[PDB]
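Before any comments, here is the structure.
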Amino acid sequence: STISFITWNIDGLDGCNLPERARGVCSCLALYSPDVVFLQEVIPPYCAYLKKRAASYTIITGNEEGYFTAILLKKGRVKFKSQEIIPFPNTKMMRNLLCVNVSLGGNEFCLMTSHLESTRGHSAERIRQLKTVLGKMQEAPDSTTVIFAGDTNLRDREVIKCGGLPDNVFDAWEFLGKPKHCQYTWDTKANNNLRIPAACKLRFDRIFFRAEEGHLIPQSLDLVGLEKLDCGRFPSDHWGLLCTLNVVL
Ligand SMILES: N#Cc1ccc2cc3c(=O)[nH]c(=O)nc-3n(-c3cccc(-c4nnn[nH]4)c3)c2c1
Ligand SMILES: [Mg+2]
């Protein structure tokens, strides 16, 4: 029993080299062939690109106002059961939590994604949204494997300020012993898409899981989208995260 997935803020609001960058992301999906893809900052022409160049993935969306999140399900592997949209009532950037209940490899899952409140100034709202996500993860039925993968925009001690991760929720990067090779997902030194002159390295993209003891645990975690495209830029200002969870008995 296993699940492989990619989480990626694909910077859809960047109108520069968007078809080439979308091609780049679809090439990654074809190469790594994940069961599920969690995407953030998707825009309408980006969906149209995914429909043609990643046609074997069912695109699940909630609200599609401006830019939004999506959960892609591999056709034939993942069976869609239901979707739930959890609002962030105090969001100023139309952010929300999207859960998609699915069946995969004989196991039941609630796959969640969000793009938590952006900007340093809205730290208090981002922390409240993280609490909502963590609360929803704990509320899922006991026999279901809960996976959150998204752009949290988290930094410093914001997780500590939220009250920390609960006793039954784990960060995949933390669980694997905080490996250095995938410690930053938003790196202005290694990534040139935004042309930020200052060197900034943050871990905005995070994976949280809630699984039964002795069942699914992270096997691997790797950065994706580190290959420069023909235009000399990367598919996004963010690196994507490729993760596999496996059962260890
Ligand atoms: N350009 C640029 C630029 C350069 C350097 C940094 C450095 C940090 C840092 O060491 N810690 C941190 O928590 N955030 C940093 N951001 C950041 C990243 C996203 C958003 C906002 C932000 N939004 N609104 N105001 N600031 C700041 C940067 C951004
Ligand atoms: Mg962006």
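Chain A residue numbers are taken from Swiss-Prot; in order, the displayed residues are 122-370.
Going by what the header records, the deposited coordinates were determined by X-ray crystallography, 1.8 Å.
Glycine residues also receive a Cβ, built from the backbone N, Cα and C atoms like all the rest.
Sequence annotations record features per position, and here Swiss-Prot assigns active site, proton donor/acceptor to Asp272 based on a curator's inference. When secondary structure is read from DSSP and collapsed to three states, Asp272 (active site, proton donor/acceptor) falls in the strand class.
Residues or ranges marked as Mg(2+) binding site by Swiss-Prot on the basis of experimental evidence: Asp132, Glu162. Other C-beta atoms found within 10 angstroms of the C-beta of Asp132 (Mg(2+) binding site) number 23, with every protein chain shown included.
Annotation note: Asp358 (mutagenesis position) sits in a coil segment as assigned by DSSP. Cβ contacts within 10 Å of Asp358 (mutagenesis position), excluding its own Cβ and spanning all protein chains shown: 20. While the structure shown retains the original residue, Swiss-Prot records the mutagenesis experiment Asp358 to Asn with this note: Loss of magnesium binding.
All protein chains shown were included, and the count of other CB atoms within 10 Å of the CB of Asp272 (active site, proton donor/acceptor) stands at 25.
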